[PDB]
Amino acid sequence: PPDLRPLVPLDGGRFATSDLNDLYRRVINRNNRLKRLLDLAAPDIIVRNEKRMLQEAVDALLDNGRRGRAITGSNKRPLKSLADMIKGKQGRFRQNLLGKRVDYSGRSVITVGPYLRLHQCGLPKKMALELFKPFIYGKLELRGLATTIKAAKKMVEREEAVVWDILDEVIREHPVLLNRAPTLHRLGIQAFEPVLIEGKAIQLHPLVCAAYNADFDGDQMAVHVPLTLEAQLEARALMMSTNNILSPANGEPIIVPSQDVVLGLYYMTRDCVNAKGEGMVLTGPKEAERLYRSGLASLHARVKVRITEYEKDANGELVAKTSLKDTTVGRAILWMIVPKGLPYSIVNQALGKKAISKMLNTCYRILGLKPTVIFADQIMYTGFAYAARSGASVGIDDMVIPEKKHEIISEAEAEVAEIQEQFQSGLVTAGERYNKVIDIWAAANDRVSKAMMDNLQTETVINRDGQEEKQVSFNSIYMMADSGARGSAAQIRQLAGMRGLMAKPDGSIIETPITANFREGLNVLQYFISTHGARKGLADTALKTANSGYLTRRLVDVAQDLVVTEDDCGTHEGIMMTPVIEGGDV
Amino acid sequence: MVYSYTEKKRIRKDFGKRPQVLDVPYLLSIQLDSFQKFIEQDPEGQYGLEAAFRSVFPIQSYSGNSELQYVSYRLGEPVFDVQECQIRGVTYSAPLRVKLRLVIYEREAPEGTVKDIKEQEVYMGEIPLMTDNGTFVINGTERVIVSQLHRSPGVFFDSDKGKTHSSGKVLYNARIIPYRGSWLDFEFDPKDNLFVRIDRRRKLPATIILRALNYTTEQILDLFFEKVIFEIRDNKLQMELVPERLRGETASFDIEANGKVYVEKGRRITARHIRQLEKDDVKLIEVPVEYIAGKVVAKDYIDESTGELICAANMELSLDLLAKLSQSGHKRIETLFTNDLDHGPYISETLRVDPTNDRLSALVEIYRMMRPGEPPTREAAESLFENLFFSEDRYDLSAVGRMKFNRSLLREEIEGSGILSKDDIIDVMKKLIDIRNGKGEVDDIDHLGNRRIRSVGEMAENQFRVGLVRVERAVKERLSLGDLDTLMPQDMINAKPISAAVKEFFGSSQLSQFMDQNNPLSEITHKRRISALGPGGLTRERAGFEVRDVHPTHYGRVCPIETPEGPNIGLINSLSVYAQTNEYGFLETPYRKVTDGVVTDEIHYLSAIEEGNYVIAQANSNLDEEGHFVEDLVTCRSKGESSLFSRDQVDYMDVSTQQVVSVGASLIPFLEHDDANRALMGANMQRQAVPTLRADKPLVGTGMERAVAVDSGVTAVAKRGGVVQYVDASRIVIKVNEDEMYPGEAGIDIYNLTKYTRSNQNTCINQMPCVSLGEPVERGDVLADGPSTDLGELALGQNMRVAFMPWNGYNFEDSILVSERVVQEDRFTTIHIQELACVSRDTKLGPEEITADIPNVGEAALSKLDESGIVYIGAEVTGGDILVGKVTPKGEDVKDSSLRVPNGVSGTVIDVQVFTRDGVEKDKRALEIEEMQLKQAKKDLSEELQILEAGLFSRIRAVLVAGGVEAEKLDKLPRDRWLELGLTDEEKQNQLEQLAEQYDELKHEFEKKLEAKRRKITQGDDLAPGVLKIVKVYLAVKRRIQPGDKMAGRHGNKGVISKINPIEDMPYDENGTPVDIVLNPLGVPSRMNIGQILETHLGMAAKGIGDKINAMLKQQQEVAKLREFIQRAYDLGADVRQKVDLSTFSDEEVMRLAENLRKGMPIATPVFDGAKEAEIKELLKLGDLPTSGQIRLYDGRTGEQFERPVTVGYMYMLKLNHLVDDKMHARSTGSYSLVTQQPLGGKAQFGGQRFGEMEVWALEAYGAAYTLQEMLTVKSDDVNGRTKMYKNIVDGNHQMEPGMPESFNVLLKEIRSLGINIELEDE
Amino acid sequence: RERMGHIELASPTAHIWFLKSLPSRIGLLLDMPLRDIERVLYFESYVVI
DNA sequence: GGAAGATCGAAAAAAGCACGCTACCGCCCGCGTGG
DNA sequence: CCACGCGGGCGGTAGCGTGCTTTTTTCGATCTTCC
RNA sequence: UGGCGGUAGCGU
Ligand SMILES: [Mg+2]
């Protein structure tokens, strides 16, 4: 049909060329020429050539380039026939049919907003005004402010205050769906209850970011707006982030406190020995908060407080037990936001990342999802506030290099020299020499790492109303390492120990390791050696993305049909289940 | 050492201890040198246009006794200047006028003298010239051609890795690749049989080509195999024994001879036995008849009595065959030695498989293989074989190709013929057989010695040669058919194809790309970028892991750090700082020759191949004052391996510490304390940084910002030293010194700045003068800085007093909280310039006219319009406004097609440019622009006129006072009256007339120049066909910092703005100064960017020093104390290479330096020769700030005190070109596509977001189903559904009508358009 | 958009999806080699009926 | 006893190659006949 | 001497030629088991 | 208020 191969009116008298129109014109010209030749009774050779080139034209029209050369045009490249753009990645079957652009949609860069509840998101005023335009028009028509749609349009472009009030009424409980461009797993798209904010960026909840796998480094979110009641109820029931608490792959919780939040909790649970206010006896967490805010005590002080723990007994009733426990004031403050179901033992720890996750899991299992969401919001607020109050910072002086390390390196060199001497004497071969060199350097690296860890973990020495005593160090880098907010033992080892044995691109280990810390200078050769592994990993991920996408698409296509249709088969046949043992471990 | 006047204003405190022996060369040397070689006359040819002309010409007219040959070529002066070409919008090109000579030889006589010689200069097209800046100007746009990296022509002897055969046996293949022609591969098969493949067609037996080379089977056998002689004389079957031939073979008989039992039957040969054989060195050894059984006979022995051959060549011997030889009487039997491992009998088996037995048969087989489906012809086969390999024009190995061919085969002769010879193939296959036999090693393709860089000149020469042969065909045929009499050689040569090819290469090639003018570093990196893409290169997707790795030979040539992340990683790199190109094209690096133990200052440029032989020292290796290595055992590189070496066994040393990194990566301070990924992407974002309206010097730098700024063309570098005469925001006038005027010259240099000109990325390009009136200048000094430059120093971003601490979760992860004071000072506000175009194309129904009155338009909108019809300069139009009033003729009034402001775009109109075709009536604004340009040109001409006229009138005044001596009457009288003054009849009048005539001649010449400039301005610009008038309007807008904007530091930290917090909430120190930006420390420990902290500390120290200086400036302290403090600050450090002496500077110079240092002293830290922590601590101690680098901050929100000290200091931060206002887009009811009735895409088209396939998958993953139908039909492409949805939402009812998507109907109709019968069943 | 026309070919022509998409449906039905079918079809070789 | 079924190995052809977003360049056209 | 038209390919006695990988088909060449 | 291809670049 003509509309399916339109002649787009280009600027001026020019008309945009269509490949299908050119192919059809070629075919029609060929058919007319063949008809004329047949009518005039041309010699058999001429009509034979005409028929052959008509067949070639039919080849070009039906499927260009299938047999031989594809018929090109002014672009010196093959044209598009029916078959080429029916199939393919850009073909009509999978480009405008399986996934298509939609209206009532937008996109914008995102920023973190701490003052947002778990079920809320921040939408710009302009985005909300543009996306919800028909709803605003309808509400204005109902209100009688605008007599017709044109008047409502004029009022909207004029931006009165009544249009802002109408918009505020519209958005009240209208969820909007937010998603990322590389939506990999099921949790890639979730709905939120938007709230009007200033600025030009979409404020996103911090906890759900790990669900989206989207760091606030310039990533862009895409927002869609449901209209019909069924879509709104889908938004409130299944699109909601609150309902999405357990991952569908392994059942572990998807939301998990991370980064500054957990760090703050760490600073709220570490205990000193001679902190101001030690030995005080308080009656409740309220007095602990009073003392802390008044400046009469420090968060790391160890005191005794009267805790009224509420526990669940038979028939689910709550029983209160009051006991004079020994803890820190920070734990007493943390106890304020804990609901009335959890025991006090879930808080009287160092409050690492895994401890926080376990506490959240216990709260969800015991009290349910509804208290759990509020508890998560409260712990996020408290962690952010007390991380701000902590003032944790990283400095060059916080990076302590173990004193023995240099000496260790020296002895390692001595060792390798001896081994090298053997290869000079012919006692050992080159391969054994290299193996012994690698083993000696690995042992030296392990010793250096152990010495650095021993230096860092318990460096702080404190007077406690008398003689000196040891306690877990307050070094900031050690805080991030132990709390698990960000970083690992390997990274701290690279940071203040030694880089280690780097590898050649082929995979062979370099004979000599990088013996200089990141804190101190790195020579040219060591940096050049590390660049091999850096480029290796970067190229690995770059080529990995495409294969992962292709495998995901194939797996999705394979299992598209399988849905649950019945309750119970009644079959008595099932697979065997035994613990997997590969030998030496389960 | 004496400092330049531009350097005395601000001297950067530079750390580091290693002295520099080689200064940083010209960063744009490669492009300029390549183009200079390409466009210059070469007496020996082999380079540029001369080589192509000599290779192509002359042309024989099919034995027509008439040819034309090259004589000379010349490049004409460009018609338009670079600035004129940029403003007008045309291609900066130069004519190529080639003087040629056609000669018609005498007919009927092959050697007869030429009858007629027609010699003339033909205009053979125009070629684009390249500016001093290193960029080409194509169609009024600045484009850059990157240098490709491709495998060098020659022989590559490699092998498969062994997984192809799946049996653990590797296969060796030798590929001969030419610069032009067909590739030739010799490959081994699993059956140990050689095979030959031409142009990746079906393989053939290797001996087929040998037969085609007119080589007999005996010739091949003796060429590729050794010979053994068997003698049945004396009835003992004695054979000529070679002790080395008996190595590693089990004894099948008793080899005792001369009464000595070296080794007997049943005993495997031993090395002592071979030694005993060598000592005895017996010539011949008796042999049983069974031993010579499997040996193949090389000579096709024939019996003279019978006349028939006993056995053919390369035939396995047999007992009956041996008896036949014995009865024939032949005693000298020939055998081919076939060792199991030392000499593999692959050639014999390959010959056995070969079906062809003669030259004709082999040629027929080759013709069939190359040209399937065609009957074989002997002459056709001969022609095909000769053209495929032995033809000069078809197959041509380049000079670098021949050099590699000879080097790989150890031919020792660098020079050779371009064509491939028989001996070359013989040697190649012999070396392949040697590789198979176990001696020699295969080469590595990833080795940088096997890959060469092709610059712009070589590709331009190749394209020129292609066009030359294209026109050569035409001139050949025209000369062959046409009569040669009265033939004017102009019309044989047609410039259209060659010009089209050149234009296509320079404007649409795979490597010619628009340059990115974000900041001078961006242009420098783009001009020094090496890519592996383009013709004759790798593909973006089918690259492979091995090609994206960094080889150990990349040291000193390719930066391992700078590389675009993504699909192009590894395939695109940046040239090293000191790296240059050899004559053959292979990358080379400087090195210092080490003689004895002392490292001399001699510099040698070592290539990739030769670097692997000598031992290279380390740049960071300690050296004493004398030159010896203080450490006996030093780290070194040898054979591409890093290991410890002694003092004596080192031969070369690195020239400098920064020899490894590129120019872009070398600008990162404290690079040695940063992770490779972090540093790589930090440099990547450093490449993209929009210029701010106030450029601020970086407090912490690496010292090459001066070199980068000078080498880049953004600055205005003076060409001749002198004294500034007239400084202004637009023009600079330089009065050059007495030494530097050419005779008969004004000595006045006029530098015209570029003010608010659009870049290729819609960014501002502004130039601001830095010198003052009366300030002396010297050649090479900067006069006016460009974008992101301050006092001739690169300044990408701004110095912010930042701190590292969490703040209420706003810096949750990598997100940046920015104080409102930054917005107050507008430190990051950026000017963006957009350009809109309107074309008055001529239609068949009628032309288009730009007028003011438009049918049915609001008169209020016409207020911005003028009488001419273009918006006034300086208007504040917004979205939806009209710029130029254009109407177009209608069918059988005028339709309003006037250009309007795109929605969501605003700003101020800065200027309008008009282009008018010749003959079209000029417009009013065109007249205004032309008269403004004429006024500027006349002002420059008058600036020259004033000095010339002053000199001439001073000379005539001297003449008058010498003759008349009425000085008072002279000075009261006007100079024009001096001209007409008469004197007594001698030289007083003669010289007066001779000077008046010169004055008149000067006036006439300058009037002629003014007329020429007026003609140049007035001349109408050429336009596209059918186009009458083109109007371009430039708008500009200031974009300020808003939440969501992307700001990143140099070291690699990224993120977006989270909140513009009012200044009262910022943490404040004891002094009460706000702490400005606050970052998140959490990103530091994981992503290794520790160089941040140190830099931050250093930055703080720098500011502290400046603070002190500022104090001494505020209290009006005397110059002595300021000089002492500056000297103490500069002298700080241990064994620093810089020795600043403040005593030699004058008091004014010291005061100026102190004034420029009042905002902190810039610090230069080399890449690897950086400043240790001790120097930072000492500098902090000098500034009285705490040495720990952490202070006690007080919260401004609550007024409390933070428990732990936090890290604060001044850090350099940039602004990425990733603004938020141009990224947000939202649509409710927009336009729709014609074919699918679906919402469009793209912010510029007001389209809608794309619902991807994974989005549908996730929607099905949840239980939502009505939402999927919303996404699919109602909201996208169901027109009835769309209308009903809109009406229902307006009415308030949220009810749905499913409908039928139009895309499915489109697919149904198109499938029915074929022979398929897809349809609908009634049920 | 849902209205089509027909081109009346002067001579019969083969459909290419049923000819080049392996296995060749025309060749499989006729039980002849694909190369022979292609040579006969493109007006260069003759076939006996 | 030496041809037809089975096998093997090389050649040839088809098919794909994650997702968004941004910017610009060509959407005619040049040579050959009939009024 | 301009407007329609036509077929549109650069390059060259034609053939679409170049450092990916997997699957399917075909065809020639050979090995073998019986009419 | 007309979008169809191609090229290059950017973020995962
Ligand atoms: Mg990110």
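Just so it is clear, chain B uses Swiss-Prot numbers, and the residues here are 1-892, 912-1342, in order.
Using the three backbone atoms N, Cα and C, a Cβ is placed for every residue, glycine included.
Under the heading of mutagenesis, Swiss-Prot lists B:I561 to S and annotates it as follows: Resistant to antibiotics salinamide A and B. In sequence order, B:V661, B:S662, B:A665, B:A676, B:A679, B:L680, B:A683 make up the list of same-chain residues 6 or more apart from B:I561 (mutagenesis position) whose Cβ falls under 8 Å from its Cβ.
For B:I569 to S, Swiss-Prot lists a mutagenesis experiment annotated as follows: Resistant to antibiotics salinamide A and B. In the structure as shown, the Cβ atom of B:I569 (mutagenesis position) sits within 10 Å of 19 other Cβ atoms. According to DSSP, B:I569 (mutagenesis position) sits within a strand segment.
B:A665 to E appears in Swiss-Prot as a published mutagenesis result, with the remark: Resistant to antibiotics salinamide A and B.
Annotation of the published mutagenesis B:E813 to K in Swiss-Prot: Disrupts the enzyme's active center; the original residue is retained in the structure shown. Using a 10 Å radius centred on the Cβ of B:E813 (mutagenesis position) and all shown protein chains, the other Cβ atoms total 21.
Cβ neighbour count for B:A665 (mutagenesis position) (all protein chains, 10 Å cutoff from its Cβ): 27. Cα to Cα, B:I569 (mutagenesis position) and B:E813 (mutagenesis position) are separated by 27 Å.
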